[PDB]
Amino acid sequence: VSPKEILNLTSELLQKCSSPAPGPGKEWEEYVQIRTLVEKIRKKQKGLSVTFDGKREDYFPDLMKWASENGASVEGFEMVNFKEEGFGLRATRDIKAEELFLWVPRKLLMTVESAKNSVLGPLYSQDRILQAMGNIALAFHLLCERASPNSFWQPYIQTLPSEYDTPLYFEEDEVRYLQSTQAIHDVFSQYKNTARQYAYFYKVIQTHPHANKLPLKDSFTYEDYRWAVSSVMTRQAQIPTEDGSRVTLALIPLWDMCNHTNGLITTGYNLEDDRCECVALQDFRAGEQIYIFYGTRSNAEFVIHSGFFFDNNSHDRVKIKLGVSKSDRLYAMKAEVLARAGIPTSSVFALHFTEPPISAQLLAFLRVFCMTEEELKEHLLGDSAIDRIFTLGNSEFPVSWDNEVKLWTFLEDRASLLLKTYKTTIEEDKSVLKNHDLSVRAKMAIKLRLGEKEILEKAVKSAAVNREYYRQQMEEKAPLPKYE
Amino acid sequence: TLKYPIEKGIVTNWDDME
Ligand SMILES: Nc1ncnc2c1ncn2[C@@H]1O[C@H](CSCC[C@H](N)C(=O)O)[C@@H](O)[C@H]1O
């Protein structure tokens, strides 16, 4: 209730969220403690500082008029509230593939550069965090303009969602589904970053004289900051500056109403006309939702940064950490072969769900990881050594039949070991999804943990098929393919 | 292709201490 009480609570939140990492076995405990302090602050505040009287669809007409007055495309589509994705664009005429149907001039964008020239500018010029991280700078730009009734971007801000499905909005028990996964550490980090940043900037805005003119000084709630960073992370894009020599982060009105489907990037920046341009990803008949391809992200990144889980994401993947051990008697040769191949001795690789399960770099690493001393020598010495290194990432040219049997054996065993570190099985997750009635957010968490295991299980199965294939080649003593 | 391809919701680093 009291301004002094909020100051004390934010000071405590700042100290808590600035402490070092407690160790992976204590990150859940720290997460709940941070949540407890955040929810105590949030329940003593009044939600979003600025709210609007109308419904969301009441403001899209003004968004169109504003965009039209500044040279954007406003014909051929309409805004529709779709159940699956929320609001999106629907075609009102047939749109052919590769047709330029959407363009947005730079003047409509909210950018780090427009953040500098705004009321936030003076604080930006002094505070080191804002200068180093344009995404946070974008979030405060968005909040400041939201709190400014005469802002040029009011038609855009009034049509933004009021809530998101980033993990910042999850209940404790919805995040608890993610325990023992790879994704949950990033959920922890996002919550700790956001809480730290809110507390830091709350204290800055209240005392730093360069924030004297900020509209946020009257009211700056945790809900404000959660909304602003979720708005930015689910919608921001990278574009070039007007000159084209640097890049910057931006919010792109109208275009950012398109929801996601599998495909290719069809949005580019036109520097000569200074506008964002989007060509149709596929044919869209009148009455069909207009989709774009957001980018080649994993489902962990879609959930955590984009606020949704995407079924049949063809680019999904999980991390796998591998390294040559310094206690290997062949460490020095293996490290040198990898170095000549441009591969580190230790790294985090990816496993993919689509074919093939492992990339050229991971294949090259696994081959060297399993090489005998005589194979390593042939990759280090003589007039063919460079040629041998060049084909290390190529599935068609193995080092030896036994080298392939060994690396696929190791991978099968490693992916099976990783599968055993999860708190549930694939069969159990599928039963929960079938026999429990769940919120959207809980389903996102369960499908994310299920998706991790399904990638691991498919790597297990593909490695076993590869192992048995190359074992047959070894038994038959078949001739090794040679590159020419 | 695209000289300046635009990725919607591009992943950025929010760790102000890193
Ligand atoms: N294929 C998809 N499935 C589910 N939600 C999706 C989606 N593509 C986009 N979204 C949603 O749209 C957001 C990106 S901005 C796109 C417009 C948004 N639906 C709105 O109402 O403003 C994501 O955070 C997610 O909430």
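We number chain A the same way Swiss-Prot does; the residues here are 20-503, in that order.
Structure method, as recorded: X-ray crystallography, 2.1 Å.
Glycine is no exception: its Cβ is also placed from the backbone N, Cα and C atoms.
Pulled from Swiss-Prot, these are the features on record:
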BINDING   A:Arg75, A:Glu104, A:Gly105, A:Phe106, A:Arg254, A:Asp275, A:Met276, A:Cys277, A:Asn278, A:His279, A:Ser325, A:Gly326, A:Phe327  S-adenosyl-L-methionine binding site
MUTAGEN   A:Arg215 to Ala  Decreased binding to actin and decreased protein-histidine N-methyltransferase activity
MUTAGEN   A:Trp274 to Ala  Shows protein-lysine methyltransferase activity toward an actin mutant with a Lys instead of a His target residue; when associated with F-256
MUTAGEN   A:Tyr313 to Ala  Abolished protein-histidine N-methyltransferase activity
MUTAGEN   A:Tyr313 to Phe  Strongly decreased binding to actin and decreased protein-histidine N-methyltransferase activity
MUTAGEN   A:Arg316 to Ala  Decreased binding to actin and decreased protein-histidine N-methyltransferase activity
When distances run from the Cα of A:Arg215 (mutagenesis position) to each of the recorded positions A:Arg75, A:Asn278, A:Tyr313, A:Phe327, the nearest one: A:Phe327
Recorded positions, contacting chain B; criterion Cβ under 8 Å; candidates A:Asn278, A:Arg316, A:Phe327: A:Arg316
Largest CA-to-CA spread of S-adenosyl-L-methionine binders A:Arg75, A:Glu104, A:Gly105, A:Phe106, A:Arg254, A:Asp275, A:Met276, A:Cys277, A:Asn278, A:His279, A:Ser325, A:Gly326, A:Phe327, angstrom: 21
Integer Å distance between the CA atoms belonging to A:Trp274 (mutagenesis position) and A:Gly105 (S-adenosyl-L-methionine binding site): 15
CB within-chain contacts under 8 A for A:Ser325 (S-adenosyl-L-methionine binding site), separation at least 6: A:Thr185, A:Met252, A:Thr253, A:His279, A:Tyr313, A:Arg316
Distant-in-sequence Cβ neighbours of A:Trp274 (mutagenesis position), under 8 Å, six or more positions away: A:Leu121, A:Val123, A:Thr286, A:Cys295, A:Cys297
Neighbourhood of A:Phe327 (S-adenosyl-L-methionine binding site) by C-beta distance under 8 A, where only residues 6 or more apart in the same chain count: A:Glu104, A:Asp184, A:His279, A:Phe321, A:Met463
Contacting recorded positions for ligand 1, chosen from A:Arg215, A:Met276, A:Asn278, A:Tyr313 when the Cβ sits under 6 angstroms of any of its atoms: A:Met276, A:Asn278
C-beta crowding around A:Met276 (S-adenosyl-L-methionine binding site), within 10 angstroms: 20
Candidate with sparsest Cβ neighbourhood (10 Å radius) among A:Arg75, A:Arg316, the listed recorded positions: A:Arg75
Long-range Cβ environment of A:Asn278 (S-adenosyl-L-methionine binding site), under 8 Å and at least 6 residues apart: A:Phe101, A:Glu104, A:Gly105, A:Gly107, A:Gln308, A:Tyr310, A:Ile311
Winner by Cβ contact number (other Cβ atoms within 10 Å) across the recorded positions A:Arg215, A:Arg254: A:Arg254
A:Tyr313 (mutagenesis position), number of other Cβ atoms within 10 Å: 25
Local backbone state of A:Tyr313 (mutagenesis position), from DSSP in three classes: coil
